[PDB]
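A.B. asks: Okay, handing you the structure first.
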Amino acid sequence: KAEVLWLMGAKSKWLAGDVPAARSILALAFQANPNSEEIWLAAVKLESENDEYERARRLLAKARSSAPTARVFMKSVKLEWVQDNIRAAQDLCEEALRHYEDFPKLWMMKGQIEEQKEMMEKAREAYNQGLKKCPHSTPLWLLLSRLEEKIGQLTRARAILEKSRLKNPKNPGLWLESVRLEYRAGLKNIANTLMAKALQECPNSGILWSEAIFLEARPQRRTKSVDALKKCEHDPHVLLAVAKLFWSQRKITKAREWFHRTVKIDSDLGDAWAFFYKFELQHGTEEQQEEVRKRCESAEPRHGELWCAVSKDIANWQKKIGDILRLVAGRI
Amino acid sequence: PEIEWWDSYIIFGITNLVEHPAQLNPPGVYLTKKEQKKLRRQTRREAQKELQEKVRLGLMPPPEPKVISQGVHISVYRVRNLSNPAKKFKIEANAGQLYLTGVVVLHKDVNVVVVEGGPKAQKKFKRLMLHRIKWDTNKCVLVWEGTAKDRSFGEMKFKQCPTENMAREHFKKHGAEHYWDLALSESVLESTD
Amino acid sequence: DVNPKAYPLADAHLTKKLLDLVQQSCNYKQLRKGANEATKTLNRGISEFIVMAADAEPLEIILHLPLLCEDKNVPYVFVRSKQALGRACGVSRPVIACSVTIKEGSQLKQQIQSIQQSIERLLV
Amino acid sequence: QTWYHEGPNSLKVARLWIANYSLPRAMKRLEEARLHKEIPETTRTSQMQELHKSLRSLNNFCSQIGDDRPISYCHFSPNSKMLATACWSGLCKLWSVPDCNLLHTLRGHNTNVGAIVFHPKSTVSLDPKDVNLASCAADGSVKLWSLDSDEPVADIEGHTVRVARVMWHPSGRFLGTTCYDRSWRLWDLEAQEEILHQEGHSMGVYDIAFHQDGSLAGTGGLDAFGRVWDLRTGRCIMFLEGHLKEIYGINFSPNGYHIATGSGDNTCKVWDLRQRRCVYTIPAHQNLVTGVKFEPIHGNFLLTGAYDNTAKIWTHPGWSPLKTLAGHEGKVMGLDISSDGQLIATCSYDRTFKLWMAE
């Protein structure tokens, strides 16, 4: 009645090191297909982990033969854009768009490739259409706002962010984006006012409190950190902010303790691991760095504000965890 | 038309005079614990003294040993369907109990409720209508909330109207058709999306 | 008559409501007395609204509070007499500024919201 | 008790000037309206439908941080290429439209600024270094400004308490003012001295509006009662009532028929001057209506803004909910429509002003 047992067995086999056994099980399940399209996705992932990316392409062709949801078209466009001209990827994206409008990830990928190529106005149009049809997609709003700001015309970006906040409303991501949009300009007091409003209407938001802690002056940070701990305790973002604050004050032992707490609370956050690694290499022995590396490689994280900023750029998409961690740690 | 009554009036009544016409007017502290104690003490002491002096003068024997005016708040909601009898009874009972005048007009997909009274009653009724009643697409929204100089109906009355013109003319009879106009137009725009 | 700079000045009816609500807040342990403590509440973001007296002798000693309230998005009003505000606050001395703070699940929420809405209409 | 009082003869000569400036404009207006109203019906229906669709297709942009303090008023210059904004600080600013670039910030006010209004011929027939703008403050003070000074020019000292609003007479020779002495004054520019001090309101006056042809003047006070004075002879001709709370906005229509008022009871009243009767009452917003603005020369829709965080555009006549302009995070303190009718501006308590345009 469900492939939950099959998925559990596949995960257990992958955790046992047996490559041939898991590969044969996946191939047999895909051939018999006593499950959903997840068989094709597992085959593609294994082929990527198989001898070479040629196996991944073969698995993609096999899935296309099996014809899973339009996300297969997204994967095909991604593979084309990895190493090819924009023509094939654009054609695949257009075919998927004709097939389906939402998922919005198709519009996101289309716009990102459009920026990747010569001009940006078409990317703006793609984002506009995607937002007009989805329409409740925070990532699409963020992409459009960042595109508009990068060109210039800060006023239009502010208007777009205001409309996005109105439409939802009351989600911490758009509030944080607006605060950062005001901050990047020469307007710090306006950013503080927007921070006050966002914390008024989103009190228990970890990321908003994390931003607020460091939006303060040096002597006004301990009380803000205490307030953030009181409101949203056990939140990985606030614990990471506290660890960063302790590290910034040279209290390295407490910083290490709070980094340990942050990793033990949530292991699926990429930013915490990178910050811990940089703190360890700046303070501590080399076996500490290696131990951090091993703990991070034991559990693969995601959902990072800047960790997903590298794990999504098409240049290093297929790179693995250790190099991604080094890349993220080297950008601060 | 060819001339407005003011322009007709002028064409001469002009001279250096400034008018001042027809003036028309528009339409406690708490006690502290110490003070409380002091007041009680003084009162009881005075009572005891007066009773003692009453005894000393023979009037009593010696004691024996012990052995919307000035403005009415109006609110206007609209509901998708309101044909349920229990909810209609709830609305009517609460409106009458809170002394809320007004009317309910049922229609195809637009059932408009107009209530009038005081601020506290209005808040209680709004809380009842938006939070206490469980409508489940059958939704309830607040069309308008303001104030007027005086009341415009007498009491709740569940009028029934299947034709928009009938509802509009019924509302106009009192002089409050703008509520129906706004609710109806908002309903059309809601339906067009 | 009082001072042009105490712009959002309440009237007698709203003054009575405000003082009664301040007394209730004091009874419920949701009140802070003094300009310094009002400033602290505004900085900590735990203030519902701020009430100030319009008869402060220099009156520039509490004019930072309107700016702080605008920055932190909090309503504020001016009353006429600091003696009355101090009496409503629960002390015998005059009080020129007080703040009603936020308590989770308190029974004064509806009155506080009504007073906030009433205050926000005075800025015209 | 219509107790009169003889004033100066300068007032009489100014009244005659107003009369002979206004009468031909009125006759031209009636002739133009009569000529226009007798065109085929289908064309009018189609053009009005297209206008309604365009209004429905309105989008916001250039949301600009006007200052560090709330923005209290915004006005469009003639030719609709500059926007003058007042702030609760002592600063007034001029921005280029539609790029919204700051031009020669003005200084001189010490208290909260109220309204700032361009001269009727500021950017068409007036040299920049002449009187172009007029502004008033929370304390009794009114200052005139030019376009190349950043400092004021000859002021007016006839007021001792808060001045609510200032407006230019359509001719441009006279400037109106409303004070909290329960009165409103008329200041002559050529003579350069106050010529009329009208007192007819129970409490302080808030808003003033001038008829297009320069004949009448509408006044809305904090007593929920409005007046329609005749500048030719004073002698308030229409006392309009029906609001229970203070009136904060008043605006004549391009046609001499309609007046619109907004008050604290969350309603917008449309009165007909040719019937001396309130003709409609719109339940516009869920808070006090700060300002009501009829459309420019055509005058085919009404714009309202209230202390809720939205403005609204309604059909006229018919008064149907054409559009709602949301986005502001604070109270809408003022709004204006470009003289060409293709741009709308709204300031806010949120320290920003936004521009709405048909996409």
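Chain C is numbered as in Swiss-Prot, which gives 5-128 for the residues shown.
A Cβ is built for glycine as well, from the same backbone N, Cα and C atoms used for every other residue.
One mutagenesis experiment catalogued in Swiss-Prot, C:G38 to K, is accompanied by this note: Abolishes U4 snRNA-binding. According to Swiss-Prot, the mutagenesis experiment C:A57 to F carries this note: Abolishes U4 snRNA-binding. Looking at Swiss-Prot, the entry for mutagenesis of C:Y80 to A says: Reduces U4 snRNA-binding by about 50%.
Each of these features: where is it, how hidden is it, and who are its neighbours?
C.D. replies: According to its DSSP assignment, C:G38 (mutagenesis position) is coil.
Counted within 10 Å of its Cβ, the other Cβ atoms near C:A57 (mutagenesis position) come to 23, all protein chains included. Following the DSSP three-state reduction, the secondary structure of C:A57 (mutagenesis position) is strand.
Counting every protein chain shown, 24 other Cβ atoms lie within 10 Å of the Cβ of C:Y80 (mutagenesis position).
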A.B. asks: Through the lens of DSSP with three states only, how would you label C:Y80 (mutagenesis position)?
C.D. replies: strand
A.B. asks: Within the chain of C:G38 (mutagenesis position), which residues six or more apart in sequence place their C-beta under 8 angstroms from its C-beta?
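C.D. replies: Listed in sequence order: C:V99, C:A101, C:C102.
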A.B. asks: Cα-Cα separation of C:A57 (mutagenesis position) and C:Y80 (mutagenesis position), in Å?
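C.D. replies: On Cα coordinates alone, these residues lie 11 Å apart.
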